[PDB]
Amino acid sequence: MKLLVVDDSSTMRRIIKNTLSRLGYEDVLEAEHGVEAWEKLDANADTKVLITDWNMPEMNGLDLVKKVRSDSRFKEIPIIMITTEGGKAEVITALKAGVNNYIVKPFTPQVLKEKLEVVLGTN
Ligand SMILES: [Mg+2]
Ligand SMILES: [Mg+2]
């Protein structure tokens, strides 16, 4: 279960990675921006799950998601967007792009554990 986690906040990456670890997911690769995330997916097509934010320089998460879904290798990759964009207009926008599960920031460590366990369970 190779996961890639993309967020331009170092503290957010910390919390997500720790939470995944608590759930038994240890094979976690990170990226700070969309460009870097895309390079990593393209070069590590064995990646099983993409977890991404939305707002970030160097390609935003919506564009990343569209690009992933347009690639023949990643038609079925689960995509989890974790973002402060809580408005339903944004939710709809992201689901249409190919996001499968949408988790709205901010959360406590425990709430993130609960919401990720819903999607991924334990490993
Ligand atoms: Mg961000
Ligand atoms: Mg937050």
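Per deposition record, X-ray crystallography, 1.8 Å.
Quick reminder: no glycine exception, Cβ is built from N, Cα and C everywhere.
Feature annotation from Swiss-Prot assigns domain 'Response regulatory' to 2-120; the stated evidence is sequence analysis.
Sequence annotations record features per position, and here Swiss-Prot assigns Mg(2+) binding site to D7, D8, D53, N55. Taken residue by residue with DSSP, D53 (Mg(2+) binding site) is part of neither helix nor strand, so it is coil. Long-range Cβ neighbours of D53 (Mg(2+) binding site) (same chain, at least 6 residues apart, Cβ-Cβ under 8 Å): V6, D7, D8, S9, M12, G61, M81, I82, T83.
The DSSP secondary structure for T122 (variant position) is coil. Here Swiss-Prot notes a natural variant, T122 to A, with the remark: In strain: NCTC 11637 and NCTC 11638.
Taking the C-alpha positions, the distance from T122 (variant position) to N55 (Mg(2+) binding site) comes to 28 Å. With the fewest other C-beta atoms within 10 Å around its C-beta, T122 stands out among the recorded positions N55, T122.
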